[PDB]
Amino acid sequence: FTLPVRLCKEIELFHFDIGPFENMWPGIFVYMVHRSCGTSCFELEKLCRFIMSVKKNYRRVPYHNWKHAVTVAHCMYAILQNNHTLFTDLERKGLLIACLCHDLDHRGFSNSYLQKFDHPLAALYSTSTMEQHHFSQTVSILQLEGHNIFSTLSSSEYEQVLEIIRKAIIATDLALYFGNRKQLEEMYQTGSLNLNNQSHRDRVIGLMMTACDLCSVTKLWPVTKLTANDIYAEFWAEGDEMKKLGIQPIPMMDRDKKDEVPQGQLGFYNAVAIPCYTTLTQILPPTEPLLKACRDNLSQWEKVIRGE
Ligand SMILES: Cc1ccc2c(c1)nc(CCc1coc3ccccc3c1=O)n2-c1ccccc1
Ligand SMILES: [Mg+2]
Ligand SMILES: [Zn+2]
């Protein structure tokens, strides 16, 4: 497989939509891997077995699916390329694998669901429930025979890459974004943020995981609109099951209030999405097309509320 040349320069666009090229997404990740880290950074043998076993371990849920992991992975690719100068090979290796893997085996279900009804995984993992599991899956497949793509790493360089991926996967729990984005906002406007400080890198990386994770709000409006169907299809199913017992789900998961969606978008943009890309853009000025595309979509949703 080789990427049809009519992309190449289209893959480098922040707003790039992977949708129409489903049979290609395994080759795009290889492509995004090949371009970034160089080719021979893994054995092409064990990157494919890895890619394809990550794949098959995504469920046929409407949104937290294979298509989404590739959409997050792609967005890390675009962020990295435009920030070539200031990440390391061991980082640009783990972060792309971490993005492809960060929702592994998702069930179409919130952490709040899995705890409010004694779900066994929340018995395992009491905080960051689904995200501690995604990392769990990642480690399993890695250790499966002929799948350790990090075999060509020294001892202390292998346990390094594992840490980055773990941290990045955990940071995709939106409940930790809010504190992390606010810690990041203090330092930059006190002036005290130091990219040499390892723990600051972790915050920065965490936010880059957050920005990638929500990046269907940074696409061209037609694409960003259709993705929203998939997000609510899945919220509405989680609410439908909170309903089956007799419990009224938050209006975000209540299908009986689709009417309320464009308002909830705008507020979600104004409370989650715009602050995140706003911060990422101050740390990483090249990521500003993400912020610009987020504004554009927000005003789109405002026209939807305002009758236009
Ligand atoms: C009736 C109603 C009440 C609240 C709604 C709402 C509708 N729609 C939302 C936002 C739902 C949503 C969640 O995760 C995403 C992840 C990536 C990209 C977009 C989204 C997204 O739109 N919210 C919301 C969620 C969080 C904060 C503010 C609003
Ligand atoms: Mg998730
Ligand atoms: Zn996700």
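In chain A, numbers come from Swiss-Prot; the residues present are 728-1035, in order.
Placement of Cβ uses the backbone N, Cα and C atoms for every residue, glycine included.
Non-local neighbourhood of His791 (3',5'-cyclic GMP binding site): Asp830, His833, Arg834, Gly835, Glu961, each in the same chain, at least six residues away, with C-beta under 8 Å from its C-beta. What Swiss-Prot lists as 3',5'-cyclic GMP binding site is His791, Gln992.
Among the features that Swiss-Prot reports, active site, proton donor is placed at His791, with the record citing similarity to another entry.
Feature annotation from Swiss-Prot assigns divalent metal cation 1 binding site to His795, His829, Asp830, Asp940; the stated evidence is experimental evidence. The Cβ neighbour count for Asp830 (mutagenesis position), using a 10 Å radius and every protein chain shown, is 25.
As a published mutagenesis entry, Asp830 to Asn appears in Swiss-Prot alongside the note: Reduces activity 1000-fold. A coil conformation is recorded for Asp830 (mutagenesis position) in the three-state DSSP classification, outside any helix or strand.
In Swiss-Prot, a mutagenesis experiment is listed as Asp830 to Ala, annotated with the note Loss of activity and of zinc binding.
Summarising the annotation, Swiss-Prot assigns divalent metal cation 2 binding site to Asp830.
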Within 8 Å of the centroid of the Cβ atoms of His795, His829, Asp830, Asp940, which other residues of that chain place their own Cβ, given that this set defines the recorded divalent metal cation 1 site?
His791, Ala796, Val799, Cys826, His833, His861, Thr899, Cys939
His829 (divalent metal cation 1 binding site) CB neighbourhood, other CB atoms within 10 A:
29
